[PDB]
Amino acid sequence: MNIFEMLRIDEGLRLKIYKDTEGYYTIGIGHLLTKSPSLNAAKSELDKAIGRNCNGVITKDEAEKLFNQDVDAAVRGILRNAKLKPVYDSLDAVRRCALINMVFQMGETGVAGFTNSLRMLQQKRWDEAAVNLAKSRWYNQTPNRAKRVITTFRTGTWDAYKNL
């Protein structure tokens, strides 16, 4: 298992513009287009993203291209971030994937706000961090996905994803 396989379990693949759990316009493998209520603003972001007139529909190919850019940008954001970098560097390979997952879902900013859990992860207090992470909007709004990521941090194995 690797970061792409993991995120693809969590995000799914949709080739036509769709709304987020949050009601936001998205496409592909969880590629958020706009937080704006117009399908028209979304379409325009889509064409700008792909470099063609898409009419709200992309190919697999275009979907995976956007996925590659997003994962790359997630990793780079982690590495550029003063709060995130230290925790990332301290972690093993599997747990590294769990933090990447959070960053992809919520952005750098969102995750850098989990102060206390970050602290506990650096300290390698796995059970404690799992309990603290659960106390969030994140867990309450997307419990199955949060629980898969949380187990990953807790155990350091890919078991939550075996099932899936």
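Positions of Cβ are set from backbone N, Cα and C atoms, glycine also.
Annotation of the mutagenesis experiment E11 to N in Swiss-Prot: Loss of 84% of enzymatic activity. Mutagenesis annotation in Swiss-Prot: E11 to A, F, H, M or N, described as Complete loss of enzymatic activity; the structure shown retains the original residue. Record note (Swiss-Prot) on the mutagenesis of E11 to Q: Complete loss of activity. Annotation comment: Swiss-Prot describes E11, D20 as active site, proton donor/acceptor, evidence class experimental evidence. Recorded in Swiss-Prot as a mutagenesis result, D20 to E or Q carries the remark: Loss of 99% of enzymatic activity. Among the sequence features in Swiss-Prot, the mutagenesis site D20 to C is noted as follows: Nearly no effet on specific enzymatic activity. Among the mutagenesis entries in Swiss-Prot is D20 to A, N, S or T, noted as: Complete loss of enzymatic activity. According to Swiss-Prot, the mutagenesis experiment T26 to E carries the annotation: Complete loss of activity at neutral pH; covalently bound substrate. Quoted from Swiss-Prot for the published mutagenesis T26 to H: Facilitates transglycosylation more effectively than hydrolysis; covalently bound substrate. Record note (Swiss-Prot), mutagenesis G30 to A: Almost complete loss of enzymatic activity. The unchanged residue is displayed. Looking at Swiss-Prot, the entry for mutagenesis of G30 to F says: Almost complete loss of enzymatic activity. The enzyme is destabilized by 1.5 kcal/mol. Positions annotated as substrate binding site by Swiss-Prot: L32, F104, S117, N132. According to Swiss-Prot, the mutagenesis experiment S117 to F carries this note: 10-fold decrease in enzymatic activity. While the structure shown retains the original residue, Swiss-Prot records the mutagenesis experiment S117 to I with this note: 500-fold decrease in enzymatic activity. Among the mutagenesis entries in Swiss-Prot is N132 to M or F, noted as: 2-fold decrease in enzymatic activity. Under the heading of mutagenesis, Swiss-Prot lists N132 to I and annotates it as follows: 5-fold decrease in enzymatic activity.
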Intrachain C-beta neighbours of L32 (substrate binding site), sequence separation six or more, cut-off 8 angstroms: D20, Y24, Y25, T26
Cα-to-Cα gap, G30 (mutagenesis position) vs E11 (mutagenesis position), nearest whole Å: 5
Assigned element (helix, strand, coil) containing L32 (substrate binding site), judged by DSSP: strand
Other C-beta atoms that fall within 10 angstroms of the C-beta of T26 (mutagenesis position): 21
Inter-residue C-alpha distance, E11 (mutagenesis position) and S117 (mutagenesis position) (nearest angstrom): 23
Packing count at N132 (mutagenesis position) (other Cβ atoms within 10 Å of its Cβ): 19
Protein Cβ atoms within 10 Å of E11 (mutagenesis position), excluding its own: 19
Between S117 (mutagenesis position) and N132 (mutagenesis position), the C-alpha gap once rounded to whole angstrom: 6
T26 (mutagenesis position) - helix vs strand vs coil (DSSP): strand
Secondary-structure category, per DSSP, in which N132 (mutagenesis position) falls: helix
